[PDB]
Amino acid sequence: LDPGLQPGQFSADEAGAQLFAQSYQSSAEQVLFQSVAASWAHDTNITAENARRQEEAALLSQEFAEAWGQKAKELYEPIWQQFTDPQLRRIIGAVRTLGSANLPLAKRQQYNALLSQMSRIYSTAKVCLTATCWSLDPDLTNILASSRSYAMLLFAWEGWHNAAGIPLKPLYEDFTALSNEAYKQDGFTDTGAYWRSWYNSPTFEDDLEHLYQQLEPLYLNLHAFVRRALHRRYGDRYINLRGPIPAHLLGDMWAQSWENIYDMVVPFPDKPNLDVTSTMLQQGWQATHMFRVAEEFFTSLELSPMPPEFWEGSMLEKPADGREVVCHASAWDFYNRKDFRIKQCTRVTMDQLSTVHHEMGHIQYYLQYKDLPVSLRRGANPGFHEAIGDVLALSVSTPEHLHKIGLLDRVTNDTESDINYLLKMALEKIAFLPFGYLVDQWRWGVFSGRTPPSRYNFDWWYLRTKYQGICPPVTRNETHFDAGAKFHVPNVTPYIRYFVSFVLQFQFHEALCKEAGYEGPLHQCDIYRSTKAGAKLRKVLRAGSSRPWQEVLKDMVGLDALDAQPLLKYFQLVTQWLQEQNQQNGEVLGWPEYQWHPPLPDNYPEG
Ligand SMILES: *[C@@H]1O[C@H](CO[C@@H]2O[C@@H](C)[C@@H](O)[C@@H](O)[C@@H]2O)[C@@H](O[C@@H]2O[C@H](CO)[C@@H](O[C@@H]3O[C@H](CO)[C@@H](O)[C@H](O)[C@@H]3O)[C@H](O)[C@H]2NC(C)=O)[C@H](O)[C@H]1NC(C)=O
Ligand SMILES: *[C@@H]1O[C@H](CO)[C@@H](O[C@@H]2O[C@H](CO)[C@@H](O)[C@H](O)[C@H]2NC(C)=O)[C@H](O)[C@H]1NC(C)=O
Ligand SMILES: CC(=O)N[C@@H](CO)C(=O)N[C@@H](CC(=O)O)C(=O)O
Ligand SMILES: *[C@@H]1O[C@H](CO)[C@@H](O)[C@H](O)[C@H]1NC(C)=O
Ligand SMILES: [Cl-]
Ligand SMILES: [Zn+2]
């Protein structure tokens, strides 16, 4: 480690700690910068040489983290918890958690190489037919979204899961052991316990379970209604009205979001078409229009525009030179208070427009907290960070707002039109809930050792069936590693944040709508141009992780806890409607034929 980046000496007290944090701050930015830059260079241009550079950068970060971590632990270990400055406690607490920096050098290099190889496998995996091969984004994504051929969807689903999952498995095992070894030296029973500690809630798991209990009936009814719509198209052979839905038929590789099957499920097709994808295509929208439209929502609230550095640096389309990139949309803070970027292989669709807002919400958080200490540049919790862009996207999605931006010619205000809208939103928001909940249940079980490698797939499918009521459309065994075919698993990005975000965003929505002085139905609120709503949201953003999330939430929404009531309020009309419809159709709620799998198509997989 560079002499300039090394910690000096400070007194064994709070006044020393302060100078410690400020000295940390000065060097941490450069170290964070070089790490993020190397990661950027790799993720926008996947090469062996860029991987080597990124690992080298990661080693430097671990060296830095070890030095300042051991210094923090040398001077402040039995005393930091009693510090009077709560922000300083949070800075110190972060600095003294070494993570992977606890590993000896050889194991550090192993760990860094595993992360690099897992990332490369996921993002360069292909499905091949001919010499021609399909990438996940955009090829397989488009098939899952718009093909209605059972056999073709199966080819894409199986192809992807086989291609990404199978080679990831041995690496993922090794990563798990090393991660646990690292965090066990920070005092956590396993990595999952460390991840859960970010919510600073001794009752976190029970609180999530209580939330899910309230949400589950909404999902069960949506599921039964959707299954019926699928049965009408795919027939009795491929859809079991009392069994799980085959996992490839829901519009999405992970069946995580069901908005792409909206045309099959739309209750009243004679009302205005609420999926504006075809209109965006008709009008010739490109990625840059999408990002500018997103930005203009943020400025309408008197939040920050995207700086020149964002526009100059970002990767907003998949590169045309055909170079390998990480296509999964992400938002980047370079920690120099200047560079902030999105990397998205943007496609011209309504869901992608929502995704643009999601990523821009991350950027806005970065812009607002850029002048806090580096350790405090994160959300009040990770679910807050995930919720910002989605909150705005809720307003953007409204038929009224779409009309304002020229994406919906007709405007209607009737019960049918409300049901269509709320159903479309349920496909996006309700359908996701089980998946957002289950991923880290799976991962926590793996970190804790409850799920050994011998049960990775058995336990993944247990949870997928239990929560989502889906089944794999082909037979799977333990050679398959279907959890690894989801981005966040090989890229080691925690998932419970998305479940938290999906509850939280409705709490935020309700509060900002109230602040905007909006008086109507919650699901028709558009906060666009509300400078009052903007100021309320800005208070959250500028706080970063400087204050307990429970207190930041209290200030914003009047409650110090996650609460399903705003989501329930928002969906109330369609919750009642689906329940009525299912009863009148004589549906079974759930999937009591839990063992059921669909047969293979006759000529699978030739032609
Ligand atoms: C779409 O339509 C709904 C429903 O509108 C109501 O019912 C219709 C069948 C007609 O009879 C309408 O004349 C009638 O307003 C609209 O929701 C409604 O918005 C109004 C005005 O913002 C709300 O009234 C307010 O109520 C609060 C107290 O809650 C008072 O403080 C205010 O002074 C104000 O009078 C009303 O609560 C609300 N109705 C329901 C059932 O939620 C909606 O605004 C409209 N949307 C669009 C996009 O046009
Ligand atoms: C993708 O990454 C490679 C490195 O792996 C880049 O190629 C290098 O570019 C530097 C600086 O422009 C040159 O000095 C080197 O000669 C190149 N090195 C190697 C090993 O080829 C490449 O430019 C990157 N591509 C894009 C489009 O950014
Ligand atoms: C696509 C994207 O980057 N956004 C994600 C986070 O990775 C997100 O908001 N949530 C879920 C579901 C989704 O609709 O994107 C995800 O795993 O992608
Ligand atoms: C799992 O399934 C594949 C193909 O369906 C098969 O080739 C393989 O033998 C099975 N793996 C094991 C370990 O039995
Ligand atoms: Cl998280
Ligand atoms: Zn995100």
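Since chain A takes its numbers from Swiss-Prot, the residues it shows come out as 30-158, 162-639.
Backbone N, Cα and C atoms are what each Cβ position is placed from, and that goes for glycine too.
According to Swiss-Prot, the features are:
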ACT_SITE  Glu391  active site, proton acceptor 1
ACT_SITE  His520  active site, proton donor 1
BINDING   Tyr231, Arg529  chloride 1 binding site
BINDING   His390, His394, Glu418  Zn(2+) 1 binding site
MUTAGEN   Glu391 to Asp  Abolished peptidase activity, leading to increased levels of amyloid-beta; when associated with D-989
MUTAGEN   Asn445 to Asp  In Ndom123456 mutant; abolished dipeptidyl carboxypeptidase activity; when associated with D-318 and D-445. In Ndom1234569 mutant; does not affect dipeptidyl carboxypeptidase activity; when associated with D-318
MUTAGEN   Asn509 to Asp  In Ndom123456 mutant; abolished dipeptidyl carboxypeptidase activity; when associated with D-318 and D-445
MUTAGEN   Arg529 to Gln  Abolished dependence to chloride, leading to reduced peptidyl dipeptidase activity
Kindly point out which of the recorded positions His390, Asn445, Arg529 have a C-beta less than 6 Å from some atom of ligand 5.
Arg529
Hey, for the Zn(2+) 1 site built from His390, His394, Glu418, who else sits with CB inside 8 A of the CB center?
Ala363, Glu391, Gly393, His417, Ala419, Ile420, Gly421, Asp422, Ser533
Check the recorded positions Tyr231, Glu391, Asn509, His520 for any whose Cβ is under 6 angstroms from an atom of ligand 4, and report them in sequence order.
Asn509
Reduced to three states, what secondary structure does DSSP give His390 (Zn(2+) 1 binding site)?
helix
Looking at the recorded positions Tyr231, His394, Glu418, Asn445, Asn509, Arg529, which have a C-beta within less than 6 Å of some atom in ligand 1?
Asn445
Where the distance is taken from Cα to Cα, which of the recorded positions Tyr231, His390, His394, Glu418, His520 turns out closest to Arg529 (mutagenesis position)?
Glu418
Where's the emptiest Cβ shell within 10 Å among the recorded positions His390, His394, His520, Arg529?
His520
Just checking: which of the recorded positions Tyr231, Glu418, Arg529 have a C-beta under 6 Å from ligand 6?
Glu418
From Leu158 to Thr162, where 3 residues lack coordinates, the CA-CA distance in Å:
6
So, three-state DSSP: helix, strand or coil for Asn445 (mutagenesis position)?
coil
Going by Cα-Cα distance, pick out whichever of the recorded positions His390, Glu391, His394, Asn445, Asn509 is nearest to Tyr231 (chloride 1 binding site).
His394
Where the criterion is a Cβ under 6 Å from an atom of ligand 3, which of the recorded positions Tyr231, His390, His394, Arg529 meet it?
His390
Out of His390, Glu391, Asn509, point to the one nearest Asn445 (mutagenesis position) in space (Cα versus Cα); all of them are recorded positions in the record.
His390
